[PDB]
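Worksheet: the structure to be examined is printed underneath.
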Number of protein chains: 4
Amino acid sequence: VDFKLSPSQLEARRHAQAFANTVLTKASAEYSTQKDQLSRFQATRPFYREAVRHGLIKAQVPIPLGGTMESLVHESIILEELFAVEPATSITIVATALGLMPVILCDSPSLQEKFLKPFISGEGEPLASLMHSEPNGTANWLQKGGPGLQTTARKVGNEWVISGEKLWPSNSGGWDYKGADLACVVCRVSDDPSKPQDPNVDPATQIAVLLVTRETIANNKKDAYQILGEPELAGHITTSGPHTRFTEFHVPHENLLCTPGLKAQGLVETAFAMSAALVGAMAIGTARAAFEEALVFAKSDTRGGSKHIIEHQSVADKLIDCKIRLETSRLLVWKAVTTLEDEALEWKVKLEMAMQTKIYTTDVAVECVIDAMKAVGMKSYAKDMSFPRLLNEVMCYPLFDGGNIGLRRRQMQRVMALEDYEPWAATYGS
Amino acid sequence: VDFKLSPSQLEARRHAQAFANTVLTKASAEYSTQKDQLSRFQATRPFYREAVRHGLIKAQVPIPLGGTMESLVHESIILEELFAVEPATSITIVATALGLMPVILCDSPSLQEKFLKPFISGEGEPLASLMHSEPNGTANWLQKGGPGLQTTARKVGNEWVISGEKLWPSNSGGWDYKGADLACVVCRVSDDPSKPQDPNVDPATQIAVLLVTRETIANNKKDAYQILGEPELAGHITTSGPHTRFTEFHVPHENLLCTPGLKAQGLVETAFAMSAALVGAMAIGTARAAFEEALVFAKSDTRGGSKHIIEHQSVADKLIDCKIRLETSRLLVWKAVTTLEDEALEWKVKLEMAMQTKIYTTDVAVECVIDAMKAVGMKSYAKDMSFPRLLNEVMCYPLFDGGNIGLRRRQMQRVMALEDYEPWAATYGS
Amino acid sequence: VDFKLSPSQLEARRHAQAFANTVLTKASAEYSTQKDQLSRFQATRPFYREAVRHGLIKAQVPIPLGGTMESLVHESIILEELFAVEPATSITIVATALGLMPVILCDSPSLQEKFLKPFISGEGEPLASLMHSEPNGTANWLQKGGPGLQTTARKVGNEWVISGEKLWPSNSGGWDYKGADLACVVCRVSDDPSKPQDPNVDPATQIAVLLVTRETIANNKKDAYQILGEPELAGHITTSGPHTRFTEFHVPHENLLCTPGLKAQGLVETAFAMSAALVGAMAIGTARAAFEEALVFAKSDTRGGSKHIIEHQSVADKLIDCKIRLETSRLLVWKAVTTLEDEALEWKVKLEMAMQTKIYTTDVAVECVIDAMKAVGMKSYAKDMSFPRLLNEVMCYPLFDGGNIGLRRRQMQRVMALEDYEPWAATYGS
Amino acid sequence: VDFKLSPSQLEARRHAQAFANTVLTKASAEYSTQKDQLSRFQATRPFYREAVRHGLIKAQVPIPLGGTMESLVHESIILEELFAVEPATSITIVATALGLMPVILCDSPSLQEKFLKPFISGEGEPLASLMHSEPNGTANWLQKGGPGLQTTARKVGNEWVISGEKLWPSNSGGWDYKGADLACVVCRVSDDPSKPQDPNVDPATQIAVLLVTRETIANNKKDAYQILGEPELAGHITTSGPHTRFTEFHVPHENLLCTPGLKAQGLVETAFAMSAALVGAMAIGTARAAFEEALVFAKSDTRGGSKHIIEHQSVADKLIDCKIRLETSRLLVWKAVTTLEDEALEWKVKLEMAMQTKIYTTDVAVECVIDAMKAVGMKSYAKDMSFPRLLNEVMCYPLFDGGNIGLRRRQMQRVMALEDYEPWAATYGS
Ligand SMILES: Cc1cc2nc3c(=O)[nH]c(=O)nc-3n(C[C@H](O)[C@H](O)[C@H](O)COP(=O)(O)OP(=O)(O)OC[C@H]3O[C@@H](n4cnc5c(N)ncnc54)[C@H](O)[C@@H]3O)c2cc1C
Ligand SMILES: Cc1cc2nc3c(=O)[nH]c(=O)nc-3n(C[C@H](O)[C@H](O)[C@H](O)COP(=O)(O)OP(=O)(O)OC[C@H]3O[C@@H](n4cnc5c(N)ncnc54)[C@H](O)[C@@H]3O)c2cc1C
Ligand SMILES: Cc1cc2nc3c(=O)[nH]c(=O)nc-3n(C[C@H](O)[C@H](O)[C@H](O)COP(=O)(O)OP(=O)(O)OC[C@H]3O[C@@H](n4cnc5c(N)ncnc54)[C@H](O)[C@@H]3O)c2cc1C
Ligand SMILES: Cc1cc2nc3c(=O)[nH]c(=O)nc-3n(C[C@H](O)[C@H](O)[C@H](O)COP(=O)(O)OP(=O)(O)OC[C@H]3O[C@@H](n4cnc5c(N)ncnc54)[C@H](O)[C@@H]3O)c2cc1C
């Protein structure tokens, strides 16, 4: 076992850091004063443009597919550096990565060449979105006997017809509400959308992914694709993840990502398992920003006393707890993404490790930001410090990318209950 | 022993609830459109006006002093109901209460009659502020051999001259920055403010409290009293707690609250111990709003599954944990205020109980809000629910009113380290 | 609302302290030499004798039934003092009180007069046991479609015949394995014990409680009642709670406690709700002993340094956290038992409060003992301090008297999920 | 960056597992029948003899020094597997590794060759001990102005004379109270032991380490070396760590480990920093045994319900938290030991990483055992399961090898407060 970073991993860090410090630090003056989420997202477009120019979207796509992604550990180091400075734009890049993952993972090389083209060009501001989440919730989307996804699709001729609503998926409506450049829309196949999901058939066997582009939306009637709203978020105030309604929305058969059923559900689960692992890097960045701000403050401020506050044991204890949470978190992320890259390990081992990672890093990042605030004291509550923004941003992580309580813990639980469960297969082999 | 509420405690609660729902619910539509903190505080003036007409400012003063305060348990009940709905204006009421407290507690009936007069009238919108906190911190203000308070006072003729800065004290500038109707300014006596505090004298013997009114301010040169800034807060966005600088600010000797030294420190300690106990009620109201909103959601929503999510054990575990935190918090607050009202008990015992109460309720209220958010899941993160506001608001409580890490834990540690410490004296007697 | 203790409550405390210090402190010299659990329990008989002589068993029976119980708050005070010194014998008293409860609370005065008689006499060493728990578990005993209790009973002529096994019920075999003086055996009614519980039935409608005395056991064949074993416990090493098998055990119909079904389940639920509330006083006593030992150590020992260890913030922080856990725990126990006593409150309100109390106090007692050990440090790990015993004893509390995870949380969850659940009914009526 | 185990790491694991399962499982049948700590420890001798025969003591010594230690990752894997089964004898091996470390670390090949010889022979049952800890404590041994170590040494011609007492050091009295085969006795140099440590000299400049063998002890008068007692421990009930008194105890100058002062303090600090990282693997072993026992239980028992208990969300939540604690702990240990072996890294970077590791792994192991017990429920409390032993054993870890509260957190705080502290130097370099 080895924890040393290669020259390309150190360069990936230096590059990410330089981009964050020279480009992302300027985003706040653009977005900070806009009234609504969409406006804030739009104000972020020149920074995404720069990220594309710096190669950061091309770096979300594997080299075999014409991108420049070197590894998932490189990706982890990049995301930690970006999120330690500014989640604006950084969040857009990862949302796009998620949006691309089903195509990156699928088994059609002609689909990959066609739909990944804009994202490896190094030009423009192309957005992708994995459109899974819904107004009524998704924690129970695979539950045999329940209503399932309320976004359904039916084959009519040589096309599919989507009806229903999505809520929350990042970048889904694009910069201007005429659509992401690529959206992977996750649907439940229902030949008749009025009738409930058949409780005698496993929900996983009825999943289909349909690829929707700006062209697709332009080819439909205006009322077939409507953005009904844009949630105002506590933190990550510059992301877009709207309420979208498809009404009789036609999509050509060639845009069907794969065979409906277990293969499609598989692509989705895989994409979301990879995000589960990497989301820990974002939480680390946010929490690391809080720790470092509190640390510098505790090593330079006496708070009207005779020594720097880090010399009070209760202050150092908080800082120690923060530092520990960050160190364990990062190791767990690097373990997770490395596990995901291991061809030897069966999927359930990868999936359990990804779930653990998401659950731990996100929950623990919140504690880290709060302890940092408690250590700095009253000054952390004013907006001339970063903590108000970090507090709001950090609370997103346990909730999003599949919340810990409803999705990730239950995905991990299902794995642990299986008869052939091997708790240590990722470490000690099978 | 008994927890039944008297008819007048029940009436205080009905009155508080009616006030909250007829008046305080309208505040948000007024303060929400104001871009800066002072303006938000100013938009809140008509609601404080209504608070005064409803008798709520008069109820912060004991009956023997012309007020209508029935008891601290009545107060605890009122504060919980107000803060469960809207901390805007509610926070102003309690900040005024704290400003009044050094006067309420002092042994001079002439000062009490004079300076409490506007607060017991039922007219206007009179504000009071206890001005203790400073830019450089206050956790170490009584540390022997340290710099001490940087707001100092010196006697010159038949007046005192205040030099230095305060930061954070609620209401201290009034509605218009010409001053609170009553400010208790806490100073360190120093004949020559350019000289450090003398390291061989106990800081507590150099504390003075000087009463500064609007008239005091108007009797000084314009540049003798100035507001340098108004912090933009993460939550409690409608409160004012400015950065104030006194420069050669003259106060009559008749305005000195009491003899400088241990008597003055003692009045500040007592005031802040009473607030330590009652700040729990504010934390309970906020956390209670989060718990109730999560409870109703959990009972009303299936999240696309086969049953309401309260029926999931992980969801119920969060709700159970919130409920336990709230229940234990309320009990401890009522214990602490009843203990403060007990004439048979020594100060050290009351102080220890008040510290415990502040530490427990405020730390635990934060966990209550966060767990509530986790239970609700993603929808908790959007501002169509109340959680974004509650999370920002709840994080104030561990930090303010004497932070838990630097001030309240240290005060309690000091009492616990005394040779005659009796842990259980508030319960089982001495 | 009032927390002040009456003269009789203070006397109850004094009496309980004097008993624990002059009698219970001598127990260890006797049980300590005994190599198995039963023999340790037997070694404890002379101390239970003394407890009876001091009126402590009589104090577990209400005055209208010939006992001397003053109130549940008196009971809480007695238990805290007892368990602060020595859980040996204390645990027998409390287990007997649980065994008496179904008879104390039943609607048959003839059963009360006959079966409580030995317990109000003030003589001998009479034991009672509520025999509910089983080798296969009881967390799911009321699960519809589940196997239910494996101890069943059937009516044959003018008798009931019991088949199956119990495990864990305190005192159940008596001093000599010829039986407790009174055992309430909870059975599921089944005319054929080889047949699985009907999945269509509500399991609570099948419950019967049969009273079994030493004369009942003697009236049966010797192999109809056998003790198969006695668990060797991590702590509470002097308690007995054996593995008992009933094989065609005949009981007179006049020993049926009440109408089978909902009424019988209700008596058991009520007895265990009462124990849920009071078990916190035992947790508090154990945790309090750990806190006070650490506190005395922290204020007298420098650990080879220049100052008492309580002077170190990290140490003081552990002690503060223990103190707060103990203070909140006692308040919650007093609230719970006062709630149970309230004639005007509905059952589910009482039950919910009792569940909260059990969950909180027992979880938090464990943390209190462990934090106290960390504060004292390495010396806490050797048996010349009490912490090794306290750690083993405290870990009983979250697991016993209905475990928190499987029973108490799920009882509380069920009440919260009821359409008419009112969270603050025990405090703010309505 | 890589977590993959080499073939030799996998072989170390297999070999350690086979030794634990074939040899160590048999230990309990021998030590459980003995009446006190010493006897239990003595009953452990044949198992240590087997460990020596299987090369496990030789594997504590680096290959350059004639041992077989392959790497600290190898050692971590071995310790996790040993402590997962049986800490008896396992504890003796690690205590011997600690005892050897000051010699392994020193810069004197002639000392190394002489004193390490029995330990690399593969013969007998040689024991080492690092005798640091004392009756009065050691958390403040380096405190300037404090009393310091109460075990002192004075130079008398060509010999040193030791006065004072040790308490706790494992193996220090050997199998028979005639001494460990090698003890490294840490002393404070003092010409006159009746005089207090000079408050004007930095305690670390007065540290000496004297090597004491069985020959040294036999060459002194009988009353010069006395075992006064053997603590009865809550867990690890088969280790020896006696109370030793040196009275005018003569040691040859050629047995001095190095020049007294910073160099000697540095060997002690380094040895204890290496143990701090590795003790994590012991904590993991114990917690892993709890987790796996709870997991097997939860996957095979319904607890009288219809489904395996792991299907209940609150049970799964506990197992998930245990699993996460174990995964993060192991990563942190492997990171910490790999950091210690990195010659490019400054000592303070290694030290910080080792303290973090000790703090985290030992605190969290306790939580893991307790969670596992709560998940299993009542049955976990009886000695037919492993948990009573594991609970007592896991509580050792945060207290021993320098407790977290008094020692490790203070050592880490000291590093963090340094002006040139680089928090991430172990991951991203300097
Ligand atoms: C900034 C941001 C970016 C996002 N990016 C995307 C994106 O790119 N694509 C996309 O599709 N979505 C995205 N989301 C949404 C998010 O990934 C999912 O909606 C969310 O994580 C799922 O919500 P939830 O887990 O709370 O599930 P919900 O279904 O909303 O359930 C909510 C709560 O109900 C409870 N619950 C429900 N069922 C159970 C159960 N069976 N067991 C136990 N508890 C249960 C749990 O407490 C759960 O937390 C984004 C959201 C945000 C804020
Ligand atoms: C909405 C609001 C209302 C307020 N109302 C008032 C008011 O009416 N009047 C008023 O005067 N102020 C008021 N305040 C200010 C507040 O009461 C105090 O400034 C704040 O509670 C004290 O800050 P602190 O406890 O963080 O101490 P600081 O001195 O700022 O110390 C900050 C941190 O340093 C550490 N620290 C410092 N010294 C030590 C030590 N010796 N040991 C351990 N740790 C230490 C702790 O981590 C502490 O949290 C208000 C503030 C707000 C936001
Ligand atoms: C000293 C002592 C005295 C005792 N006194 C008595 C007495 O007087 N009378 C008596 O009858 N018993 C007595 N007991 C036994 C004890 O009250 C119960 O057996 C125990 O509290 C119930 O066990 P449990 O709660 O762990 O349930 P179990 O049925 O053993 O369940 C074990 C675990 O399975 C899980 N589980 C099972 N079902 C669910 C579910 N539906 N949801 C979630 N999790 C689940 C939980 O993690 C639970 O902890 C005593 C025991 C001791 C040690
Ligand atoms: C099985 C076992 C094996 C052991 N092996 C060895 C061995 O091989 N060699 C050896 O020498 N010892 C050994 N020990 C002993 C152990 O390493 C040390 O004595 C112990 O870890 C140090 O004790 P402590 O950390 O509790 O410090 P203590 O000095 O005993 O301090 C006790 C407590 O006081 C408080 N405290 C003291 N000073 C401060 C401070 N400055 N700041 C904050 N809090 C403070 C802390 O709460 C601390 O926990 C062993 C013990 C056991 C049980």
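We're sticking with Swiss-Prot numbering for chain B, so the shown stretch reads 2-431, in order.
According to its header, this structure was worked out by X-ray crystallography, 2.1 Å.
Just so it is clear, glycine is given a Cβ too, placed from its N, Cα and C backbone atoms.
Pulled from Swiss-Prot, these are the features on record:
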type     : residues                                                                   : note
ACT_SITE : B:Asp402                                                                   : active site, proton acceptor
BINDING  : B:131-134, B:139-141, B:169-171, B:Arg304, B:313-314, B:375-379, B:400-404 : FAD binding site
MUTAGEN  : B:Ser276 to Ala                                                            : Decreases catalytic activity about tenfold
MUTAGEN  : B:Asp402 to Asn                                                            : Almost abolishes enzyme activity towards neutral nitroethane, but retains activity towards anionic nitroethane
MUTAGEN  : B:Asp402 to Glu                                                            : Decreases enzyme activity about twentyfold
MUTAGEN  : B:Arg409 to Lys                                                            : Reduces catalytic activity
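This view paints the features noted in Swiss-Prot onto the structure.
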residue	record	DSSP class
B:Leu131	FAD binding site	strand
B:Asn141	FAD binding site	coil
B:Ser171	FAD binding site	coil
B:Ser276	mutagenesis position	helix
B:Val377	FAD binding site	helix
B:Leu400	FAD binding site	coil
B:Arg409	mutagenesis position	helix
Candidates near ligand 2 among the recorded positions B:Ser276, B:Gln314, B:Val377, B:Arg409, judged by a Cβ under 6 angstroms: none
Pairwise CA distance, B:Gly403 (FAD binding site) versus B:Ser276 (mutagenesis position), rounded so that it is a whole Å: 9
Residue among binding-site residues B:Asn141, B:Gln314 with least C-beta crowding, 10 angstrom cut-off: B:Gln314
Recorded positions (B:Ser134, B:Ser171, B:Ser276), the one with most neighbouring Cβ atoms at 10 Å: B:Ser171
Candidate with the highest Cβ count within 10 Å, taken from the binding-site residues B:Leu131, B:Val377, B:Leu400: B:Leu131
B:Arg409 (mutagenesis position) and B:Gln314 (FAD binding site), Cα-Cα, nearest whole angstrom: 36
Other CB atoms within 10 A, centred on B:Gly403 (FAD binding site): 24
Binding-site residues satisfying Cβ distance under 8 Å to any chain D Cβ, from B:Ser134, B:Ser171, B:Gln314, B:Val377, B:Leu400, B:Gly403: B:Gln314
Number of other Cβ atoms within 10 Å of the Cβ of B:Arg409 (mutagenesis position) across all protein chains: 26
Chain A, Cβ under 8 Å: which of the binding-site residues B:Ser171, B:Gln314, B:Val377 qualify: none
Cβ-based proximity (under 8 Å) of the recorded positions B:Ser134, B:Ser276, B:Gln314, B:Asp402, B:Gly403 to chain C, or none: B:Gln314
B:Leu131, B:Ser171, B:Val377, B:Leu400, B:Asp402, B:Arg409 filtered to the recorded positions whose C-alpha is within 10 Å of B:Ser276 (mutagenesis position): B:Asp402
B:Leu131, B:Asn141, B:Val377, B:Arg409 screened against B:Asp402 (mutagenesis position), Cα within 10 Å - retained recorded positions: B:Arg409
Rounded inter-Cα distance in Å - B:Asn141 (FAD binding site), B:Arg409 (mutagenesis position): 12
Inter-residue C-alpha distance, B:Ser171 (FAD binding site) and B:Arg409 (mutagenesis position) (nearest angstrom): 19
B:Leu131 (FAD binding site) to B:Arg409 (mutagenesis position) - Cα separation in whole Å: 18
